[PDB]
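The structure appears below as structure tokens.
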8 protein chains.
Amino acid sequence: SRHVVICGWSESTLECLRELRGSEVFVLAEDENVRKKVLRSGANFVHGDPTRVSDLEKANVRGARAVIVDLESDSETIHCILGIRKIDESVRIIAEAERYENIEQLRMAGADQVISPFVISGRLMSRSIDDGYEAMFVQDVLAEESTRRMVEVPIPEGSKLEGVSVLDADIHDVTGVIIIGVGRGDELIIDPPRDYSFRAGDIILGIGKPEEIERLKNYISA
Amino acid sequence: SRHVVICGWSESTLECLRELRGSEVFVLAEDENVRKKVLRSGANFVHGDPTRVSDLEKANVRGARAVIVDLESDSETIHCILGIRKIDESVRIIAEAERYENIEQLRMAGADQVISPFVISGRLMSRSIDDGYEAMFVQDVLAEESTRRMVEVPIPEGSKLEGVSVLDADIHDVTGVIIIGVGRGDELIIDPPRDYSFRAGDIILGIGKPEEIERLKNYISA
Amino acid sequence: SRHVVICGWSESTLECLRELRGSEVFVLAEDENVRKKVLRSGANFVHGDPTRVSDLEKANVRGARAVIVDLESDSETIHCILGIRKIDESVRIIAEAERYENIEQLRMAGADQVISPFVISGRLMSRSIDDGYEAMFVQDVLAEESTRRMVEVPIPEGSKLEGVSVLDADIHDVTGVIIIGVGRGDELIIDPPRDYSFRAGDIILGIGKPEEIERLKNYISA
Amino acid sequence: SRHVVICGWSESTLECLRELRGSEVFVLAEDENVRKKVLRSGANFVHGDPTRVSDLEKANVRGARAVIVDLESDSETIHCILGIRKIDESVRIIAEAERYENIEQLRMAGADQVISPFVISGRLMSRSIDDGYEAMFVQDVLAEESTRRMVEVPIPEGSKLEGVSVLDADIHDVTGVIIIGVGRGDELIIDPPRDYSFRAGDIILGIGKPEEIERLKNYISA
Amino acid sequence: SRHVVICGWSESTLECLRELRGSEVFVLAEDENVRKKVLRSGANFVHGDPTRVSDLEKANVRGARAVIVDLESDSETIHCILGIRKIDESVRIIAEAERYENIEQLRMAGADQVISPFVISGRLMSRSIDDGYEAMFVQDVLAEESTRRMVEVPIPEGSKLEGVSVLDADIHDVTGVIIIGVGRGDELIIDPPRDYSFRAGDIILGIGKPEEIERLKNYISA
Amino acid sequence: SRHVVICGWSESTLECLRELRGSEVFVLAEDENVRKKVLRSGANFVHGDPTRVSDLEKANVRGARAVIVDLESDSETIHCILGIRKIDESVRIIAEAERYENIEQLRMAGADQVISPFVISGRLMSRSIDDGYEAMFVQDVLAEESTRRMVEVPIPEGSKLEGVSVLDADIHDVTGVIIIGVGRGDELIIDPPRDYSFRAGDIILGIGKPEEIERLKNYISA
Amino acid sequence: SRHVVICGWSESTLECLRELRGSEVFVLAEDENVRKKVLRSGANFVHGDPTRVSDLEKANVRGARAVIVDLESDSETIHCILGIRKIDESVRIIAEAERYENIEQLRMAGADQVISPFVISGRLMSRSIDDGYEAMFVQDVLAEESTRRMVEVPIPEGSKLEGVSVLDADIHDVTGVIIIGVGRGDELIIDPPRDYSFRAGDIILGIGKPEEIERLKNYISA
Amino acid sequence: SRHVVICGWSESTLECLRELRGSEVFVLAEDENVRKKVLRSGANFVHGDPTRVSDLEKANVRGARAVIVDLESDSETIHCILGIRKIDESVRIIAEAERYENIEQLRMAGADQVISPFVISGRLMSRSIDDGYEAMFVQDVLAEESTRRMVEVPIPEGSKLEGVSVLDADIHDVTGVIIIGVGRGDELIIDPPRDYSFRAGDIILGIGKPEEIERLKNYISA
Ligand SMILES: [Ca+2]
Ligand SMILES: [Ca+2]
Ligand SMILES: [Ca+2]
Ligand SMILES: [Ca+2]
Ligand SMILES: [Ca+2]
Ligand SMILES: [Ca+2]
Ligand SMILES: [Ca+2]
Ligand SMILES: [Ca+2]
Ligand SMILES: [Ca+2]
Ligand SMILES: [Ca+2]
Ligand SMILES: [Ca+2]
Ligand SMILES: [Ca+2]
Ligand SMILES: [Ca+2]
Ligand SMILES: [Ca+2]
Ligand SMILES: [Ca+2]
Ligand SMILES: [Ca+2]
Ligand SMILES: [Ca+2]
Ligand SMILES: [Ca+2]
Ligand SMILES: [Ca+2]
Ligand SMILES: [Ca+2]
Ligand SMILES: [Ca+2]
Ligand SMILES: [Ca+2]
Ligand SMILES: [Ca+2]
Ligand SMILES: [Ca+2]
């Protein structure tokens, strides 16, 4: 599909660029000595300031499918999000919040999704005092080297599972996948109750082996 | 129980300290102008350099139950981990990796758990271009204010579940929690296959409402 | 009257503090080194971060009548205005833009008045190549030491000039105050044409001697 | 006429260059990595230090019609002004004062007009507490985007206004421009009193529509 | 007589302070960690910034008889000189030039004497390649511990020498001093030719033993 | 004749390099960005550290007729003088002392002549309080633009002036030059008494017009 | 045999290279402007950071026979040691401790020998207060310039000394070398007592003339 | 006994201060920040410049028995030694060289012992490629914790071994102390040949157990 713009260069954007091999990535960063490390990683570099609307227009924010924003501080992130929203009002913005109090301002400033790494890291370090399985789970289902994968499966138009409850479904027994949550629109219901009924076009979040994902996609086919 | 010693001060340790109200926390940091925000957060401050062994022993590393190491770089994190392993060989160390490739260095140095925030953040960025339910799941099951809580329930000795396989157990149909992982020792097996057999002392990693957690704890009793 | 909050300390906020002798001023800046010069200037210093919503609540932004924002860059200025609107949505915010591009972004973020000094100075330089009377007008009518003063005189409800046009009124002939503009709400009509009619509740932006202003105030009375 | 030399590159001299499109301008700056921004604005770059008299004469200060000085500090602005006054004692120098107390020293150094933005911006931020009509008047009549423009007209020799007082002339009543000041040489009388007689050579500073300005040039002709 | 004010502290003003024991010296410098060595040297310290006109008046510039200006750079030396000329127009200023080409800027700014150490020492080096008697002459007649002393003797009114030419005077044969220069006003004429005629008020610059100086003043008395 | 080495680059050596035009000069300095300003001034640049005995050997200290030493601090100057004296024990060393106490150590370390600018400039500023003719005399006879020059004339073998006293000589009357001092070997006698007798091979230090020096050299010829 | 990798460039590793002329050595250093000094010493330069495991394997650490680590701090030395222990767990690592308390942490990180110069130099400066014979012994037997050299000899299989005690052997009485220590594997017995029996494989550490060393190799032969 | 002066503070002078517990030590360094760590280490701090002859006289260099010089570079070390020899020409100076070239320059400047750590460490690294028993000898015999100690035992006048050779004496057989060197004045004879004869007043540089040294001391008595 279309290209992806990454505003700023840090460690989070480096791992995002490592997992975005194959698609087209434009990196818009300020320093000129990052050109070798961006161009080595398989993405074109655009020298400029990410808060200026002209340099955002240079790096082709308009036709992109999502713009990933991570600058050095949090105020520059809010500035770049406002600049992107003056350019385009439909492009997807993914931001990085450095402090916990700024997530509401980063959502009201226009970002579609705010990822706070330090709050995740703090809660994982607070939860690894007694026994450390939560951090192992979160760091293994997001790694593209394990046997289990956390994927989204979509409900097609006119599937076999339209309107039937999840207690009458038993997706885990016949497909072998773990259903951790269902998604409709911009809301997510983790561990749905027995009375939840599926709709057409839903997004089901599941963890399972790849052949179990194939049995799931063959199970909810039309 | 005993106390928790935090070496180094960053936003990760701040968000860890917000979740650790109710225990006794000794914070050890090189800067003295962070003393007011540590003492405001219900934690004790110890001035010193965490890389040095004497300034570590100022902050009671021996009688601690877990030490949380997040310093300014990765070299200081490795040096502080080795300084702690010089003091007590068996204390639990939870590190934090600033880059990706130093996770193996931090596990060779002596840390029992390496939590890399930037890798989780980058993979949650790259898995949120199309649809971002995964970021919502990861950031919502950790916060201890929502309706669903991910906990660890151990299998006690003399249970009704020892030797019984997971497909014979049917814990999701009875208790209401979702068995997303079984851990025994330091190994975590996500999505256990149906031929897996439980034992006494294994840890069940599940997500569920607190009523379902009480029902699960009443389900595995003797 | 109520107090005035000044966020950030720089050369613009210093010269505003001289013209605000007589009221109570809280100065909210990050560096401790400016505590001496503010307290000699007659304002209670509050050590805090102006971008933080907690430290803004210390400085009594809620009961204040105006908040003057001038921070070290325009990204931190936009961050501070969003923090104020998170606290109070009806307070008056006077900002300062550093570059020309950010004036539209600063007003959509919530500022009622954007006073950009580098646009005023950059256009007074290029209009002073030939002969400098534009800069001699602006820099003399604002200082409270010249013979003339540019003041704002309101029209009370029930005035003698309610509904009469500006040609039949003849303000400069009967009083001597030069009428350079009339304002209604958030609009200013520079050099109003002779078909414009007055209304009760209007403001008169005029230049004149103080005795001429006293001749204007009793003239527009009921 | 001749060219215009700009000593130093800052945000004030950047927006002096937008109003100086069409003329020939040399920018004398120390930093080498501003060379792209000067050339994109339509101005030649001369690399050198503006305080050195050799590097001034590289940028052709002898034949210029005005030199615009805005350096990083008030010390280097005064040092650069005396470097120009060693070259040519007849050229016109426009300088920018950072602080208020260095205005009178920049005039003794030889500058013909000192434009201090932080005293203008500081006085506009204090007059915009109650109602922001002063800052709207300044930032509109200088911008060449709105209708009314503040222009200067001279009185030529043998004019119809030569020897006439301002109460008999009634310039606003016939032409339609607002005469806010009339200046002889290097003085300016804002709101001229009724006993002021016009003389040949005085500069009338007026505000009006461009149709009203052309009527003023025909009203004062020979 | 009156006091001497020294602005700025360097190695030049330290050796000036050793030769000025017996008068009252007010040292004005920006650093406070030089307070011990000034008060040890028999001089009073005033903390402040010498470039500011208010912090000059702490150090009593008006009633002084000479101000000695040696700051950290050459731009600071000019901006301090112009502050003194704003305070008192007729006080004597002895500057010090760090470079060669800024000697003319310091005389335009208002200094009555520019003493460049790096030009004197830079010309004493290249004149000491072959034989260094010229470096020995300059450094020994200034030191007030040797046997020969270079002094200035003024010609009083009503002398026996007024109108008498130098070749008729024969001062070297009678007094023993060497008339190496005659100064009247601000001009110094080194090696006066034989047709030169003295006047009352002229200054005789001569070198001689302390016995020969007392004979010279008795030679030119009434 | 042979070449001259200048160890170090500062303001003193630049004024030494302006008067060494025509002769061969090697400059040995540490920074690589001074290569433009030395090669523009007419001398070859040798990149290296002046304290290393190898880098002194690169700049050809051995065959030079004098080596001029001026480094950044006084401690490096004693190091560079000791480094030269291990190489050659007959080459002429001219140093620059930054402080007054270091002059005695710089002579015992091996420099033939120590030039202290801050003691010269210190004693000129203390002597320019009353009247400034001492500083005007030193800065004109060392400048190669005046009418009078301070030169060194040698006594040839078998001159007319051999053995005769200076009272019987009357050099000032018949040659027109001012005799300020005589030099034999490494000693200098400023203002010799009447009983001083000339020897062959002396260096006489005199100030006079250029034709007055030619009358001097013709007078003391053989 | 194989090559030798040197991680980092300092004055210790500079003088490791003078003793390693003739072998093949790679120097891994971050700074680019040391490349000429490495190449002039007879060593290949590999540009890169020694803490990164990629930039180590560029410098061929897999096949080396020893790696010498001396980085700017003790933190980066421990981080670089664990970078080598991730590559090859069998290579020999020689490291330098800056401080004394970081010796035991460099041994836990994996270094086979920690050479701390500041503890050796600190103990020689305390033993040279009374008489400086300790510091003369160390700095002579290591230098390959004097006559006596401290070399190591192994005891091969089936030797004449195999099974003999040190009082019966009388090595100094027959060969002439001074046996100061004999070491088995990774231990060393300085001044071995009389009941020490030699075994096959022990390393005899002795001091003697090169004629005496060859007599020792014949005395212990098979 | 008398006191010890330590000029400059670094890691070498810290480890010397540990071995000097029991005497009085004055530490003369520039930075105020090391005042706390010296006073905890048991030495009276003196704030001063070690290169200055005035501040050396504060630290009682005259009555001292040894002055240990280790400053931040070798140029300041040579400067400080010349200052001590300007004060006292008979005091004992123990220096520290940073590079190999300066060891001859440091001893001609007046130092009695130059202990260069980077020459010792750089030659212990290259002798530890094969097997590290040289570094295990030096770093263990100097520490005052091992079983053996390298001490100096003098020969008193009138001893039993005055005039006997080293072969007829048989020191290692009758006592057990290994004789590694004998010293006379400023010379050390490592591995003395059998034709060397003893003298009264000699020093014995030996390695052995403390009971063996007590067996040596009563053996060489009169
Ligand atoms: Ca970031
Ligand atoms: Ca847990
Ligand atoms: Ca499964
Ligand atoms: Ca961190
Ligand atoms: Ca997704
Ligand atoms: Ca449930
Ligand atoms: Ca500002
Ligand atoms: Ca104009
Ligand atoms: Ca400026
Ligand atoms: Ca107002
Ligand atoms: Ca009009
Ligand atoms: Ca008027
Ligand atoms: Ca100076
Ligand atoms: Ca000469
Ligand atoms: Ca005389
Ligand atoms: Ca210098
Ligand atoms: Ca004088
Ligand atoms: Ca003459
Ligand atoms: Ca090192
Ligand atoms: Ca000793
Ligand atoms: Ca021997
Ligand atoms: Ca023994
Ligand atoms: Ca050192
Ligand atoms: Ca070896």
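Note that chain H carries Swiss-Prot numbering, so the residues on display, from first to last, are 115-336.
Header lists the method as electron microscopy, 3.5 Å.
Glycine is treated like the rest: Cβ placed from N, Cα and C.
Marked as Ca(2+) binding site by Swiss-Prot: H:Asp184, H:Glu210, H:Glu212. Taking all protein chains in view, 29 other C-beta atoms sit within 10 angstroms of the C-beta of H:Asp184 (mutagenesis position). Taken residue by residue with DSSP, H:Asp184 (mutagenesis position) is part of neither helix nor strand, so it is coil.
The domain 'RCK N-terminal' annotation in Swiss-Prot covers H:115-230, and the record cites sequence analysis as its basis.
Look at Swiss-Prot and you will find H:252-336 tagged as domain 'RCK C-terminal'.
One mutagenesis experiment named in Swiss-Prot is H:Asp184 to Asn, and its note says At high calcium concentration, mean open time is short and mean closed time is long compared with wild-type.
Across the fold, the C-alpha of H:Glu212 (Ca(2+) binding site) and the C-alpha of H:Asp184 (mutagenesis position) stand 9 Å from each other. In the domain 'RCK N-terminal' (H:115-230), the DSSP tally of helix, strand and coil residues is 43 helix, 24 strand, 49 coil. Of the listed binding-site residues H:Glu210, H:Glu212, the Cβ environment within 10 Å is emptiest of other Cβ atoms at H:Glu212. Straight-line distance linking the Cα atoms of H:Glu210 (Ca(2+) binding site) and H:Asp184 (mutagenesis position), rounded to a whole number, equals 6 Å. By the rule that a residue counts when its Cβ sits under 6 Å from some atom of ligand 21, the recorded positions H:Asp184, H:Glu210, H:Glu212 yield nothing. Less than 6 Å separates the Cβ from ligand 9 in the case of none of the recorded positions H:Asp184, H:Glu210, H:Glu212.
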